[PDB]
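Take a look at the structure below.
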Amino acid sequence: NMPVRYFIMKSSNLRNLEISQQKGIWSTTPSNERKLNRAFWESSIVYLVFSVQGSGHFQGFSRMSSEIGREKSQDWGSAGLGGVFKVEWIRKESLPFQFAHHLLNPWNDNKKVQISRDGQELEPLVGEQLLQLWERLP
């Protein structure tokens, strides 16, 4: 049982990010849903670090605070807040990729963290390092 896991959540645009921070909620692809769910049960704390596609920044990070339901919403569709789950935002300020240039993910072929498909798990050590960069920010 890993105690903390870390994932990158890519957002298509900046509006979507803004809603996530104001409302404390998120949603993601079904492939990512099963992965995030068993992370949520396995690990004490699941951190979600967010990045708007082609924006050159991490727009802060959050903890995963709730599970991702289905069942009654399986023959329905993504409609009716299907897939919405609760996120607790920890730091909201943008972090430019440059500050994390030195951080590589051995779980994504020692590629840099700023390069990650949506849902990508970071190996916890670099994960813990990526989160710490925010302390430089006010």
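The residue numbers of chain A are those assigned by Swiss-Prot, with the residues present covering 1285-1422 sequentially.
Header lists the method as X-ray crystallography, 2.7 Å.
From the backbone N, Cα and C atoms, a Cβ is placed for every residue, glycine too.
According to Swiss-Prot, the RNA binding site annotation covers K1294, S1295, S1296, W1310, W1360, on the basis of similarity to another entry. Sequence-distant neighbours of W1360 (mutagenesis position): residues of the same chain at least 6 apart with a C-beta under 8 Å from its C-beta are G1366.
Sequence annotations record features per position, and here Swiss-Prot assigns domain 'YTH' to 1288-1418.
According to Swiss-Prot, the mutagenesis experiment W1360 to A carries this note: Abolished ability to bind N6-methyladenosine (m6A)-containing RNAs.
Sequence-distant neighbours of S1296 (RNA binding site) (same chain, six or more apart, CB under 8 Å from its CB) are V1336, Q1337, listed in sequence order.
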